[PDB]
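One structure is given here, and the rest of the page talks about it.
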Amino acid sequence: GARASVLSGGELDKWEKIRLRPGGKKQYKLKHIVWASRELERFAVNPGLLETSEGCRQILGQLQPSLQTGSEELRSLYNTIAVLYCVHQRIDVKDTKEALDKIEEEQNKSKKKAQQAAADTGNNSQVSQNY
Ligand SMILES: CCCCCCCC(=O)OC[C@H](COP(=O)(O)O[C@@H]1[C@H](O)[C@H](O)[C@@H](OP(=O)(O)O)[C@H](OP(=O)(O)O)[C@H]1O)OC(=O)CCCCCCC
């Protein structure tokens, strides 16, 4: 039937491998997948999107621009949603940080054009610095 759950057997394997930080000592666990699923529904976003390569991309599109003015909860979300998203796409990052650079490049590639991503937005930022 249709696809269920967030991370399948294979995804779960790599998921447990990925670490929250590039130089930390706390690998990823289901605790983080559920922690976000409960926080997502709070933002009018169903947890069913976490199990969709498309949903994850959308969820990140709302937190991306809200990273600077986003509370600790927002930051944590963009992190988990990142490591997970990379799994539903193809990217096999080792840490959450890497997942940010991978997704940042994909979106940055569009910046060069700024033809479709420069109509709905009101005031874009011309000062992008690395974390
Ligand atoms: C307060 C006592 C009660 C807490 C129990 C709370 C209930 C619970 O167990 O929830 C799970 C967890 C929060 O609890 P949890 O203790 O694991 O919190 C995370 C932990 O302290 C990490 O070491 C922090 O990373 P860093 O060393 O600073 O990089 C991370 O980010 P920051 O907010 O500290 O920056 C913290 O969120 O949820 C998430 O947000 C994970 C999202 C993935 C984020 C991955 C990090 C990039």
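Note that chain A carries Swiss-Prot numbering, so the residues on display, from first to last, are 2-132.
When the header is checked for method, it gives solution NMR.
Each residue, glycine too, has its Cβ placed from N, Cα and C.
Over all protein chains present, the Cβ of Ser9 (mutagenesis position) has 13 other Cβ atoms lying within 10 Å. For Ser9 to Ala, Swiss-Prot lists a mutagenesis experiment annotated as follows: Loss of ability to fuse with target cell membranes and infect host cell.
Around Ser67 (mutagenesis position), the same-chain residues at least 6 positions away in sequence with a Cβ under 8 Å from its Cβ are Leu75. One entry in Swiss-Prot concerns the mutagenesis experiment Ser67 to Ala. Its note says: Loss of ability to fuse with target cell membranes and infect host cell.
For the published mutagenesis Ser72 to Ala, Swiss-Prot gives the following note: Loss of ability to fuse with target cell membranes and infect host cell. Look at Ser72 (mutagenesis position): DSSP puts it in coil.
Around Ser72 (mutagenesis position), taking its Cβ as the centre, 9 other Cβ atoms fall within 10 Å, counting all chains.
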